[PDB]
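Asker: Before anything else, here's the structure in question.
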Amino acid sequence: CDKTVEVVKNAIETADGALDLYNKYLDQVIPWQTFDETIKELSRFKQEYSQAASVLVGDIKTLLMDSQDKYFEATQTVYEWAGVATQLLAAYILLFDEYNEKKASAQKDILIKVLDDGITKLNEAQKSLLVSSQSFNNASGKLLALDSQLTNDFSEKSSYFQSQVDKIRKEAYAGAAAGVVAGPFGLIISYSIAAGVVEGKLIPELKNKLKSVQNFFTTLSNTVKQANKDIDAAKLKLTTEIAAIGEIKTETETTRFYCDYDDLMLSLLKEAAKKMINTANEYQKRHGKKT
């Protein structure tokens, strides 16, 4: 009965491998948690940016929210498959108890449903990943525009920079000749710097602050480009594995399940099922399943 054993193991392992492209690749290679925190932070200092930069920052936030949203959409689709797969595979395992030909037929129908539901759900999720990728790509384009915009805004000779300087100086002169003056983007400046008592230090302080803001977006820009590349890679690996599921499903359909399994064969088949039950449980747990 060794022939059936290798087809059936291959069926479960292939399905499992596809699930793991979410559970151990997509869920890991893109910093989802970091994007979530960044999305929630992105409106910070919104009134301080130039009009042009402010529009880009807002649109980047919206696109990153969409990338996240569509990732969550793909996730729920895969989660549904996982939840059904775990009940099915547990049923598969129990069917070995007091074995007979009716239970063998049921086992076969069950594994084919795992594979078939896999194809259907994973194909639906591919559409979500596609839109997530498109949104990362569009966010990237805007982040590239943002760099050039911030360069123009944050250069010393711009009216933007000059306004920032004038405001800080005006405030310093108008108050007491001690203490501190609040500037843009969280900058705090001592009176002596702001008022030029200590010579030539205000401009460098502002530049250092502004450069740090531009740097933040440069980092986000790199991180988005990387995410875009990785989600595209994941979506391609999934296309391949979805086809592989189809193949093994076909061979499974013509495979005879009713067999006089020995202890070894039984062990191997149950463990194969248990491996995917484990994958599915870990995935659903990460995505909020309680028990």
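Residues displayed in chain A correspond, in order, to Swiss-Prot positions 6-296.
So how was this one determined? The header says X-ray crystallography, 1.9 Å.
A Cβ is built for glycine as well, from the same backbone N, Cα and C atoms used for every other residue.
Among the mutagenesis entries in Swiss-Prot is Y97 to H, noted as: Strongly reduces cytotoxic activity. The mutagenesis experiment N157 to H is recorded by Swiss-Prot, whose note states: Strongly reduces cytotoxic activity. Record note (Swiss-Prot) on the mutagenesis of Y165 to C: Strongly reduces cytotoxic activity. Among the natural variants that Swiss-Prot reports, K175 to R is described with the note: In strain: CH9802. While the structure shown retains the original residue, Swiss-Prot records the natural variant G201 to A with this note: In strain: CH9802.
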Asker: Quick check: of the recorded positions listed here (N157, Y165, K175, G201), which one has the Cα closest to that of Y97 (mutagenesis position)?
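Answerer: The answer is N157.
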Asker: Please tell me which one of the recorded positions listed here (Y165, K175, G201) sits closest to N157 (mutagenesis position), measuring Cα to Cα?
Answerer: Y165
Asker: Could you give the Cα-Cα distance between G201 (variant position) and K175 (variant position), in whole Å?
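Answerer: The Cα atom of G201 (variant position) is 12 Å away from the Cα atom of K175 (variant position).
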Asker: For a quick check of packing: other C-beta atoms within 10 Å of the C-beta of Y97 (mutagenesis position), how many?
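Answerer: Step by step: centre on the Cβ of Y97 (mutagenesis position), count other Cβ atoms within 10 Å, giving 25.
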Asker: Can you check which residue among the recorded positions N157, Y165, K175, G201 has the largest number of Cβ atoms within 10 Å of its own?
Answerer: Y165
Asker: Using the alpha carbons only, what distance in Å do you get between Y165 (mutagenesis position) and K175 (variant position) once rounded?
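Answerer: Between the Cα atoms of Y165 (mutagenesis position) and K175 (variant position), the distance comes to 15 Å.
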Asker: For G201 (variant position), which of the three DSSP-derived states applies: helix, strand, or coil?
Answerer: coil
Asker: What three-state secondary structure does DSSP assign to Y165 (mutagenesis position)?
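Answerer: For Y165 (mutagenesis position) - judged by DSSP and reduced to three states - the answer is helix.
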